Amino acid sequence: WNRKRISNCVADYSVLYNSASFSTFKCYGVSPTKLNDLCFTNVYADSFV
Amino acid sequence: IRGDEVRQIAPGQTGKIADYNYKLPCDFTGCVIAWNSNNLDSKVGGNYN
């Protein structure tokens, strides 16, 4: 699985509901609604299929 | 609504439906019957209603 570092971002809105309709979006430790209001320390994007 | 967005109809959810269209409270007493209706609410060429 591919781990991407993410840094120096204005990380945009909650679900990223631009074109891709996302089946499961369940968040641990953070409520989805507040996801915009925060600033994250060490973000890592773990992508796979 | 469409398929994958049925999860959004619940307290604390967010997304297209639960932010721009129809929002529920936390202090919500009641419940949510959801069932597929492709055989009715979909027609060839797609319903533009």
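For chain A, we keep the numbers from Swiss-Prot: what you see runs 353-401, in order.
So this one's electron microscopy, 2.9 Å, going by the header.
Each residue, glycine too, has its Cβ placed from N, Cα and C.
Taking a C-beta cut-off of under 8 Å and a sequence gap of six or more, A:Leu368 (variant position) has these contacts in its own chain: A:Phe374. Quoted from Swiss-Prot for the published natural variant A:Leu368 to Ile: In strain: Omicron/XBB.1.5, Omicron/EG.5.1.
Annotation of the natural variant A:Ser371 to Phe in Swiss-Prot: In strain: Omicron/BA.2, Omicron/BA.2.12.1, Omicron/BA.2.75, Omicron/BA.4, Omicron/BA.5, Omicron/BQ.1.1, Omicron/XBB.1.5, Omicron/EG.5.1; the original residue is retained in the structure shown. Cβ neighbour count for A:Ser371 (variant position) (all protein chains, 10 Å cutoff from its Cβ): 5.
For the natural variant A:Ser371 to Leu, Swiss-Prot gives this note: In strain: Omicron/BA.1. The structure shown keeps the original residue.
Listed in Swiss-Prot as a natural variant, A:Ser373 to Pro is described as follows: In strain: Omicron/BA.1, Omicron/BA.2, Omicron/BA.2.12.1, Omicron/BA.2.75, Omicron/BA.4, Omicron/BA.5, Omicron/BQ.1.1, Omicron/XBB.1.5, Omicron/EG.5.1. Classification of A:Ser373 (variant position) by DSSP places it in coil, neither helical nor stranded. In the shown protein chains, 13 other C-beta atoms lie within 10 A of the C-beta of A:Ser373 (variant position).
Around A:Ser375 (variant position), taking its Cβ as the centre, 8 other Cβ atoms fall within 10 Å, counting all chains. According to Swiss-Prot, the natural variant A:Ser375 to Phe carries the following note: In strain: Omicron/BA.1, Omicron/BA.2, Omicron/BA.2.12.1, Omicron/BA.2.75, Omicron/BA.4, Omicron/BA.5, Omicron/BQ.1.1, Omicron/XBB.1.5, Omicron/EG.5.1.
As a natural variant entry, A:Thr376 to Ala appears in Swiss-Prot alongside the note: In strain: Omicron/BA.2, Omicron/BA.2.12.1, Omicron/BA.4, Omicron/BA.5, Omicron/BQ.1.1, Omicron/XBB.1.5, Omicron/EG.5.1. Contacts of A:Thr376 (variant position) defined by a Cβ separation under 8 A and a same-chain sequence distance of 6+ are given as none.
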Cβ within less than 8 Å of a chain B Cβ is the test here; which of the variant positions A:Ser371, A:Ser373, A:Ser375, A:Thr376 meet it?
A:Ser373, A:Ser375, A:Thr376
